[PDB]
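Down below is the structure, laid out as structure tokens.
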Amino acid sequence: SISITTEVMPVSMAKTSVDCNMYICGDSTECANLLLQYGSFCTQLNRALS
Amino acid sequence: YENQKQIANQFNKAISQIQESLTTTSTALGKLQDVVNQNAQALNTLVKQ
Amino acid sequence: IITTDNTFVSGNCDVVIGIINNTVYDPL
Ligand SMILES: *[C@@H]1O[C@H](CO)[C@@H](O)[C@H](O)[C@H]1NC(C)=O
Ligand SMILES: *[C@@H]1O[C@H](CO)[C@@H](O)[C@H](O)[C@H]1NC(C)=O
């Protein structure tokens, strides 16, 4: 007999990004100056997601 | 067995072409470069923090 | 034993490098 069989494989997922200042601080100027004290944490997570 | 000289000549020319493509400044070894870069990048971050 | 059953024929004895002289038995 001749049989035909299905196999389903995932290839990719969704490409997502976050604005680190918009998530953490929103539109605040005080929060941005307080977040500057942590060094480079937003750049590193943006680089990983990219 | 009847085409041995031609096959040897083609083998020799392909070997010669590899060491020219690996001389004319290609970026075929970028997979080995990226790894190096990644290490440096991560470690540089640990210093600046 | 080298016979015609386990051997095949191709061309003349002029282009292969290293060919020798030997007999090939045939079962007639
Ligand atoms: C093997 O090497 C010898 C020595 O040069 C040479 O006379 C002979 O023809 C060679 N045989 C083959 C099959 O290349
Ligand atoms: C095989 O026999 C032929 C006879 O026609 C001869 O010319 C040839 O030299 C022989 N082969 C060798 C390797 O001597």
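All residue numbers given for chain A refer to Swiss-Prot; the residues shown span 701-750 in order.
The backbone N, Cα and C atoms fix where each Cβ goes, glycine too.
Swiss-Prot has this to say about the protein:
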| type | residues | note |
| --- | --- | --- |
| VARIANT | A:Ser701 to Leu | In strain: Isolate SZ3 |
| VARIANT | A:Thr743 to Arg | In strain: Isolate GD03 |
| VARIANT | A:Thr743 to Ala | In strain: Isolate SZ3 |
Exercise. What is the Cβ neighbour count of A:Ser701 (variant position) at a 10 Å cut-off, with all protein chains included?
Worked result: 2
For this session: Would you mind checking how many other C-beta atoms are within 10 angstroms of the C-beta on A:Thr743 (variant position)?
Result: 11
For this session: Would you kindly give the Cα-Cα distance separating A:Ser701 (variant position) and A:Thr743 (variant position), rounded to the nearest Å?
Result: 59
